[PDB]
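Data first, discussion second: the structure below is written as structure tokens.
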Number of protein chains: 4
Amino acid sequence: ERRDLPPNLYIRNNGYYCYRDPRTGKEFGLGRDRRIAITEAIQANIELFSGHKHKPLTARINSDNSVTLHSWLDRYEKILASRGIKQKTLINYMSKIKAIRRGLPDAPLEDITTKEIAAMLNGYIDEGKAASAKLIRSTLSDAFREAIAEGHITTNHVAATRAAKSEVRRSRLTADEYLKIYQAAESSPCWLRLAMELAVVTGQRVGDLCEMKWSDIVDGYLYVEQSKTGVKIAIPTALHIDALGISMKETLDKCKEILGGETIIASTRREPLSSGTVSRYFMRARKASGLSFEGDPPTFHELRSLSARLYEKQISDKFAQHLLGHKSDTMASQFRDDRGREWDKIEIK
Amino acid sequence: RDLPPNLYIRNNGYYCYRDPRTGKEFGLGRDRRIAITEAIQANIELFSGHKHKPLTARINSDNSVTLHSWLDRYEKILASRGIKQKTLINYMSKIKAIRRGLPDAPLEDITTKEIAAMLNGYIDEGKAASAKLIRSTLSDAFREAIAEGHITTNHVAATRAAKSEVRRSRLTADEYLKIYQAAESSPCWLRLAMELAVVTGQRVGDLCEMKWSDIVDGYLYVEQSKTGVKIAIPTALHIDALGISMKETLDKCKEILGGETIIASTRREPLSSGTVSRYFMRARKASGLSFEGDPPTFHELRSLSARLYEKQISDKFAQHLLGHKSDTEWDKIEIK
Amino acid sequence: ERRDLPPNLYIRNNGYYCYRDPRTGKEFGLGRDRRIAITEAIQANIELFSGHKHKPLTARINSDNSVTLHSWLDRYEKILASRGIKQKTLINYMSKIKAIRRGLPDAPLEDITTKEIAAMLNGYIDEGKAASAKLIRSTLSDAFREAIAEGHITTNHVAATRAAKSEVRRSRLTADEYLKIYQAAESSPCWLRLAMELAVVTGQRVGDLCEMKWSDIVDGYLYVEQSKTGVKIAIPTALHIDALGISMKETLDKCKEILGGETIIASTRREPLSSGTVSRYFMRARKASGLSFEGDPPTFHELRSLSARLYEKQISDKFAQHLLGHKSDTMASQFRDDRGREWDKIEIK
Amino acid sequence: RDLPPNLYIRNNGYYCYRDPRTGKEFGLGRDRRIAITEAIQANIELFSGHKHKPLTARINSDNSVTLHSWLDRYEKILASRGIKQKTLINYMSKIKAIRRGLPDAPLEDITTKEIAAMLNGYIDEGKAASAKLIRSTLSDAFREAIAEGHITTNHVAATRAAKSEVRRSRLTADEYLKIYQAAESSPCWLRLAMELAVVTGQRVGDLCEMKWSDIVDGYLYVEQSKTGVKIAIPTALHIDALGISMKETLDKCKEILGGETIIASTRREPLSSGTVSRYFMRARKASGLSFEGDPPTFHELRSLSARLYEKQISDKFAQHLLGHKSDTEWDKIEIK
DNA sequence: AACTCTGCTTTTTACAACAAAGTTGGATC
DNA sequence: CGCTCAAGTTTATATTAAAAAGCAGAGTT
DNA sequence: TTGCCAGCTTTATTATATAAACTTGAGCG
DNA sequence: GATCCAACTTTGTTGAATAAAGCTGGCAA
DNA sequence: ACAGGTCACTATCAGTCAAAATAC
DNA sequence: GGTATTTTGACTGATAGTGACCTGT
DNA sequence: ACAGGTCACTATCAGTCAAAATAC
DNA sequence: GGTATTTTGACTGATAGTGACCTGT
């Protein structure tokens, strides 16, 4: 007869015991009492046998009596409904939540770790969904605060994490290209044209463009109530874009004769259209024009950016700023940037 | 029988640890050896260590004051802050509010959660604003509570103040006229007050405070109850869009009202701030107009007052009359 | 004969032991062991007799290395000298320290309590030296920060407390009063007058005033380098204050003839003066004029405030701002404010 | 025996508790019973427990990390961030600095204190700025350390950044002239580079990268290496205060220098950024002028360039030229 | 009056991270 | 017909903090 | 011929604490 | 006679967060 | 028969307050 | 003469340690 | 004559490592 | 024929409990 040497467990020359995780190779100190070594030994022998632990009481206490991710998000949700926000803001957020449900365990909050979070966050970076991550993060983040504001938690695990910063990919649109798409838009219904023209001439948001009524015009002035920021403007029917040969007045009355409807921009059956279709068809003429660009191809909104860019040089910087329904002075210097396209010709000026 | 504290055994020989905090017990397993183990682990968590030095008489008694009892001294702390008789009461109301929202346990013991709990209570009934001030004050009391070191941490600070869109709607020129009209069944000063109010754009609270002694060589001296700003309004003002002249307003007051105050009762005596708005109110409802949100109120007259003075003379004037010193729609895109 | 019941200590009906602080009246729980009760009991009987406590090994660790106020303040000091600051900023701070030294215990950091801080802080309010309190506080605070920055501590006890808020007492000066003082200034040496006039016409800081050289003037413009903010200006020798009948040029040549020295403002023995004396004598003239004010009587700098207030109404608000060496938007408004004194008469304009 | 751990007795029958942390021993008294008491007290403080479950092997390990070992992987994640090769080495230099300032112990065990300690070391020597960047970086490393959860807490964050006053003095028009003159003993390109630099107000780093192929129909195309901004400088510019014409400067470069690069070596090849500034330096010293603080340097020329363009034509022009995008002594108060 | 010490009250006014460069002291081919 | 309460909303203004002063009552030559 | 649901990218503005009020239902002398 | 690093200092560029969009893919009629 | 847990209830527990028990 | 404070124990609210009684596999 | 508190000094203590010793 | 893992008994750095020495009253 020899020894009852629990596997993985070894003894030292004086009679001191260690357990060796064969995972890392690192030994561990137990004590002097064979009896007790033994015991702890076996416990660990079954752990390797299955990510299953005798988890400390500390743990098991704190547990059952404090949250559950999905369960709180569910409440998160409702709190948002309360904030008093615009219907779409909401759903943007909603989407992200959803995102989280699907990225994370429905476990207890404090038991969510930084790493787990980053882990899924990074999942979204690696696929090239940089921007996403930001918002996902951002929101998740919030959810927490508030969760903490309702004291289920003590600390935001997210805020320890780093926001992916995103270099914008959408290329800009040059005067040349517009004309080349204006041309391709031939096979497209007649309103796309006018919308285009209008778009550049008023430099207004597509969303708002689809909302203008013929009753919005009084004594040579087009009144617009911006949907996004609520700022109010009256655009004079006198404007003209010299670089592309478009007159606002001339654009507007083509819309009265050929489109005819309550909306300045209207469908072929005389009804107002959806923001999304207008960019949607502009998209088609983009592909149909066949031009090549670096990164993502420009889109409709781009029209508003070209609009400001040609307004800047035609009359003034202060003018481009005012038409855009645009107040701040951090962006007339970021709605001016070319993003690598064509060379800011410094003049003798 | 070495049965560690808070851990108990069952019929079969099943072991359980009981959190005394909740009362719920917990499953362990079958080996006393390992039960024990986790047992003490547990009794370290809730209880890390044990004794105390009876030199923690001399420490742990005055450590616990309790909400209500501190609020009680909070109060008196405020009394010394040196502020306006009403301000105090505002606050006071808050407190009370709190009294009725929270247990009377010790400070240390109150939870973030519990707090918002009630806070939210106030949102959900639609009394946002209140929330704010409740919060905000609760907060304070805590601050100074830690000021005197009964605690460590402002639990409040972690919570969020609701943000409140104001509902009181504004009053337009049309409507005022419509009310001035309904004001017929009302005692005569209402009208005068109204006019006065629009014309002087002054706070009802001060309006009720104006003496005929306040007028010297064509100038009305006002000492603003609220901010202490001093102004002299010239007897020459007139609001064109509604056809009221200050001077013609003022002399109607001396003839039909006759009293120490410019605005007075039918019994020749000074009126109370609240009555003024109060009767205005009745005229509101008797006019029968509808609006969006809550109906405008007397103060509103000061707002209309400025809105019509901005257009008639200048924005600089509106600010001057109101009692304002500093600064804090349909834009015109010019041809330049 | 019966028993050895240590005073303050009593027994219960079943044999449970408690000590009664007679200080409070409140009892406390010991246990079952007569022997051990006894023990803790005597410990307590000592305590009553000496502030002295058998304090913890706990305590007794953290203290032979976790510093001492005065000791750290001494090091605070030094950090300050390194911050790269103006020679007097320094002393201001310095004075406050000192303040602290004399307000508080030379104990260990974490042992300082908020209340102790308050207590002294209040000492300073109660005496009416409101503002002081502020800066004391402020700095103490800082000292702590940094102390925390070097980890002797973990928590700013300071920040818990609140800063006295100070209503400014210095009354302002009206045009009439200036005349009144200009008059009593007769008994005073000649430069006083000139300085006064100069001060109001230049609206410049006395400190800068005393540092102007005749070499600072070229081609009808006076160059000034403000010592306080470093702002650089050129005042034209053409200025005139009509409400008081003072011409910059006429004022300046008075200085050349009767004062004669390197400095535009100079002593009777042709040397540069000390900022303080200037104010100092102005004071004398103040007292000797005999006028009554509410709160504290205005003083020389006040000349700068008068200067702006009469510049405001004479030419423009934009001009008053340019002359001062003052830039932003919280001040050419917290300088046109009145403070009890004058009633803002509104007009028909 | 009864003798509790870390408590030792002396030859007399004197009791002491030895703090294992420092090594320092502590006095208690003569009574064993009391000794013991406070003893274990002590022994809860440092260690309450002593035990773990060996089932806390599966947590102790991969938790256990050490500075240098992490910095080691810190490094690697930097390489992935996608940045310009120099940025990286800046960073890496910092790293190194850290290695040399701090123990290679485990993260959790690094104290605020020690950090400051070393940071201040860099202050005291007058290397203000460095401290900042060291800090800055160290901080980051920690952040992402926690991002992978070996730690809880950024001890850095509690520390403060030295704030530093810029020492490099400015260059005035007179001085440049005096340097241009001393530059006579220097190879010919120096002069040209200098002129070019002022006239183009371009980064030395970019100056040395300009090709004769960069010029089309009177315009010099420059792609700024530092921020990627693209500009076309017209060959018609001239600086009046110093008598230098861009076109005249450019063609002295084609005849005297002759090479693919507009600025070139004596052997017709492209020069190293560093050399250019380097020789400029020589001419500085050789000019013999005195300055307050650190002496101006080549880049200085770009600053001069802007200062003289501001006054000659416009503030909007100087902005356009330097690849400056947005806005970020004496101002004549005329009587307006 | 002239000159420094001192305990006080006012005026003024505002950076932090990331990036990605630029300046110069010695160690190498 | 007016009051003072109370539970609620609304409007005005001062908001931190680390730097540079300024100003008058002594003590001392 | 449109129509909205569902998963991504982009475009914009930017605030919180103190004081000190005013509103207005209720019940009170 | 120039190179390359390594250690240091600059200078330009973006900084969070919430809020409100926009734009192509399909499966639904 | 048994893992995971709950109840309901008396036999210490941790303590108060006013009447008996000397002390200023 | 007579009120600050010590003690002493019947009067008292509460939790701990048992075991009876769920429950859901 | 001793409270307070420090040194040195080897016998555990808590391991790592590359040979020796079977598994796959 | 020849790589994964377990043991295991000399090789190694650091503390823990002892006393042998300090020293300021």
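Throughout, chain A uses Swiss-Prot numbering, with the displayed residues spanning 8-356 in order.
The header says X-ray crystallography, 4.4 Å.
Yeah, the Cβs are placed from backbone N, Cα and C, and that goes for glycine too.
Per Swiss-Prot, active site is recorded for A:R212, A:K235, A:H333 (among others), and the stated evidence type is sequence analysis. Swiss-Prot lists A:74-155 with the feature domain 'Core-binding (CB)', giving sequence analysis as the kind of evidence. Listed in Swiss-Prot as a mutagenesis experiment, A:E47 to A is described as follows: Complete loss of interaction with the integrase.
Overlay of Swiss-Prot annotations on the structure.
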| residue | record | Cβ neighbours (10 Å) |
| --- | --- | --- |
| A:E47 | mutagenesis position | 25 |
| A:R212 | active site | 21 |
| A:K235 | active site | 10 |
| A:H333 | active site | 18 |
### Task
Given the recorded positions A:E47, A:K235, A:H333, state which is nearest to A:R212 (active site) when distance is taken between Cα atoms.
A:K235
### Query
Once the DSSP letters are reduced so that anything not helix or strand counts as coil, what is A:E47 (mutagenesis position)?
helix
#### Entry: Interface-proximal recorded positions, chain D, C-beta separation under 8 A, candidates A:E47, A:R212, A:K235, A:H333
A:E47
### Message
Using DSSP, what is the helix/strand/coil residue split across the domain 'Core-binding (CB)' (A:74-155)?
### Response
66 helix, 0 strand, 16 coil
### Query
What's the CA-CA gap between A:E47 (mutagenesis position) and A:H333 (active site) in angstrom, rounded?
69
